[PDB]
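Asker: Handing you this structure, nothing more for now.
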Amino acid sequence: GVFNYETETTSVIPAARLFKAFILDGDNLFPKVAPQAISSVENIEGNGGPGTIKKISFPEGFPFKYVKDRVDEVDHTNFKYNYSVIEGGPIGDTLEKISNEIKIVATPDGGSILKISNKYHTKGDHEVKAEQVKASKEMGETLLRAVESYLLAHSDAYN
């Protein structure tokens, strides 16, 4: 069945720039700016659009070694990005996939709001523990803050 987690966070980066950096170029950026959170991102197949498969490796000592994610949909117009964790880490005999969606909305003060949904698709009568969900949120925030600090410090990047 499906368990749906939604949350919102704020960013000081304008929506379009954050979408370009955080969402579209997360592959180069995350391991560069947050090597303590993500060790590497490997493009396995595809050119970044729907169906593209990436292997995200975590630093030694993390609960999970890696996941493979699949890009589902990339909407530049509405700054919406849909992708699924499809293998590795928590995925297996109790969890089929995690379907995620982020929408980035502009705020009048020049910042943005990130609206996030994580949909856990389980197998059988296994439920999703809050510990799994909190972990996802805190890494989300860790990557956002590290990317933020990098976009603030490198003004000529992703304009």
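Chain A is numbered as in Swiss-Prot; shown residues: 2-160, in order.
Placed from the backbone N, Cα and C atoms, the Cβ positions cover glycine too.
Here's the feature list from Swiss-Prot:
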- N29 to T: Slightly reduced interaction with BV16; when associated with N-33 (MUTAGEN)
- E46 to S: Strongly reduced interaction with BV16, hypoallergenic (MUTAGEN)
- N48 to S: Slightly reduced interaction with BV16 (MUTAGEN)
- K55, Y82, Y84, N101: brassinolide binding site (BINDING)
- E61 to S: Slightly reduced interaction with BV16 (MUTAGEN)
- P109 to G: Slightly reduced interaction with BV16 (MUTAGEN)
Asker: Give the three-state DSSP assignment (helix, strand or coil) for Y82 (brassinolide binding site).
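Answerer: Reduced to three states, the DSSP call for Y82 (brassinolide binding site) is strand.
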Asker: How would DSSP class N29 (mutagenesis position) in three states?
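Answerer: The residue in question, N29 (mutagenesis position), is helix (DSSP, three-state).
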Asker: Provide, as an integer number of angstrom, the distance between the C-alpha atoms of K55 (brassinolide binding site) and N29 (mutagenesis position).
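Answerer: Counting only the Cα atoms, the answer is 12 Å.
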Asker: What's the longest C-alpha separation between any two of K55, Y82, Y84, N101, the listed brassinolide-binding residues, in angstrom?
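Answerer: Largest pairwise Cα separation, rounded: 15 Å.
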Asker: Quick one: pull the CA-CA distance for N29 (mutagenesis position) versus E61 (mutagenesis position), whole Å only.
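Answerer: Rounded to a whole number, the Cα-Cα distance is 19 Å.
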Asker: Can you give me the residues near the recorded brassinolide site, meaning same chain, not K55, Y82, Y84, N101 themselves, Cβ no more than 8 Å from the center of the site's Cβ atoms?
Answerer: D70, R71, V72, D73, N83, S85, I103
Asker: What is the interatomic distance between the Cα atoms of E61 (mutagenesis position) and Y84 (brassinolide binding site), given in whole Å?
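Answerer: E61 (mutagenesis position) to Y84 (brassinolide binding site), Cα-Cα distance: 24 Å.
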Asker: Return the residues near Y82 (brassinolide binding site), defined as same-chain residues 6+ apart in sequence whose C-beta is under 8 angstroms from its C-beta, sorted by sequence, else 'none'.
Answerer: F20, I24, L25, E74, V75, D76, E102, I103, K104
Asker: To the nearest whole angstrom, what is the C-alpha distance linking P109 (mutagenesis position) and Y84 (brassinolide binding site)?
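Answerer: Checking the Cα atoms of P109 (mutagenesis position) and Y84 (brassinolide binding site) gives a distance of 28 Å.
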